[PDB]
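Trainee: My structure is below; once you've seen it, I'll send some questions.
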There are 2 protein chains.
Amino acid sequence: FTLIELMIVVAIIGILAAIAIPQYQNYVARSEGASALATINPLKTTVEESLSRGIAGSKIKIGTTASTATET
Amino acid sequence: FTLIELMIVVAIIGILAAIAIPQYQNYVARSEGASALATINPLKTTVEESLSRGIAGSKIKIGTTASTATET
């Protein structure tokens, strides 16, 4: 081993240790909103169906408790 | 390529892989019944016509075998 190789390696290390990094927060901030609406939009179909069929409001809830001929 | 971009992509993939899916069986179950009755209701007109014209029952059948002055 010599000093030339070691110095060249040290210089190349510092050279590589200079890559810039741009922002990456707005991407996730927008992806979260693009998914929230896509997930909570389809409920309007069920709401309109329940309001136009015959049953009144209030009884319309969320979860997984089966269904019947009165509550949705 | 760096690790920041890859990790952000992996995180956005998992974020997108979270959209909920509501039920979609009652819609078809109701559409089938809404079509069955709509298809098999009009036969009452022909039944009443055949019973009020003069010909008796029994001879009233279904299919596509033409018609005459006795059978419907």
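By the numbers in Swiss-Prot, the shown part of chain A spans 7-78.
Cβ coordinates are placed from backbone N, Cα and C, and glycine is handled just like the others.
Sharing the record's features from Swiss-Prot:
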MUTAGEN   A:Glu11 to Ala  Decrease in methylation of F-7 and loss of pili assembly
MUTAGEN   A:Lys65 to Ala  No effect on pilin-pilin interaction because the twitching motility is unaffected, but weaker Mat-pilin interaction and less detached pili during PP7 infection
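If you look at the structure here, what lies around each of the features I listed?
Mentor: Mapped onto three states, the DSSP output places A:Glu11 (mutagenesis position) in helix. Neighbour list (A:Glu11 (mutagenesis position), Cβ cut-off 8 Å, at least 6 residues apart, same chain): empty.
Long-range C-beta contacts of A:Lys65 (mutagenesis position), restricted to its own chain and to partners at least six residues apart, with a cutoff below 8 Å, comprise A:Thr76, A:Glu77, A:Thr78.
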